[PDB]
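> Take this structure first; my questions come after.
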Amino acid sequence: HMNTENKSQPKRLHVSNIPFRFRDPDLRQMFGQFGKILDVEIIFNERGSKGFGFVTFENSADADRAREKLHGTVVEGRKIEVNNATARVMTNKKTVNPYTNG
RNA sequence: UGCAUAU
């Protein structure tokens with residue numbers, strides 16, 4: 001009996017040029033039409049909620065296609081960007097070993 | 001408030 005975990009897995013997609021009005025539900029309706037959304041982020045600033053964010057798909061299966069369909073769309077008249085995010089950290093902690101053989 | 005990676 002081995003680990004037998006899932007394959008597609010959640011991704012953080014960055015979203016940009018979006019109107020100043022867009023929040024959690026306004027971003028997630030735009031991607032969640034293809035599959036399912038877990039969590040959604042909008043960069044938190046001194047002005048309040050910003051015209052820039054991220055979306056957390058349930059699985060890469062819809063995260064891949066969704067960014068492909070949404071990138072180059074002009075939501076609320078603003079040609080957007082969508083790509084895979086940096087998430088929390090760029091200093092990966094998942095695994096380590098003293099050797100590098102095999 | 002058009003500030004653009006996770007102030």
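Heads up, residue numbers simply count up from 1 along the chain you see.
Per deposition record, solution NMR.
Cβ from N, Cα, C; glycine included.
What Swiss-Prot lists as domain 'RRM' is A:11-87, and the listing cites sequence analysis. Experimental mutagenesis at this site is recorded by Swiss-Prot as A:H14 to A (Swiss-Prot position 120), annotated: Reduces RNA-binding affinity 160-fold. Among the sequence features in Swiss-Prot, the mutagenesis site A:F20 to H or W (Swiss-Prot position 126) is noted as follows: Reduces RNA-binding affinity 15-fold. Here Swiss-Prot describes A:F20 to Y (Swiss-Prot position 126) as a published mutagenesis experiment; the accompanying note says: No effect on RNA-binding. The mutagenesis experiment A:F20 to A, I or R (Swiss-Prot position 126) is recorded by Swiss-Prot, whose note states: Reduces RNA-binding affinity 1500-fold. Mutagenesis annotation in Swiss-Prot: A:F52 to A (Swiss-Prot position 158), described as Reduces RNA-binding affinity 700-fold; the structure shown retains the original residue. Among the mutagenesis experiments that Swiss-Prot reports, A:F54 to A (Swiss-Prot position 160) is described with the note: Reduces RNA-binding affinity 30'000-fold.
Help me picture where these features are in the structure shown.
Cβ-based neighbour count (10 Å, all protein chains) for A:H14 (mutagenesis position) stands at 18. Reduced to three states, the DSSP call for A:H14 (mutagenesis position) is strand.
In the three-state DSSP classification, A:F20 (mutagenesis position) falls within coil. For A:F20 (mutagenesis position), the Cβ neighbour count at a 10 Å cut-off comes to 12, with all displayed protein chains included.
Cβ-based neighbour count (10 Å, all protein chains) for A:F52 (mutagenesis position) stands at 17.
In sequence order, A:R12, A:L13, A:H14, A:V15, A:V40, A:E41, A:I42, A:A85 are the residues near A:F54 (mutagenesis position), counting only same-chain partners six or more apart with C-beta under 8 A.
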> Would you mind reading off the Cα separation of A:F20 (mutagenesis position) from A:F52 (mutagenesis position), to the nearest angstrom?
8
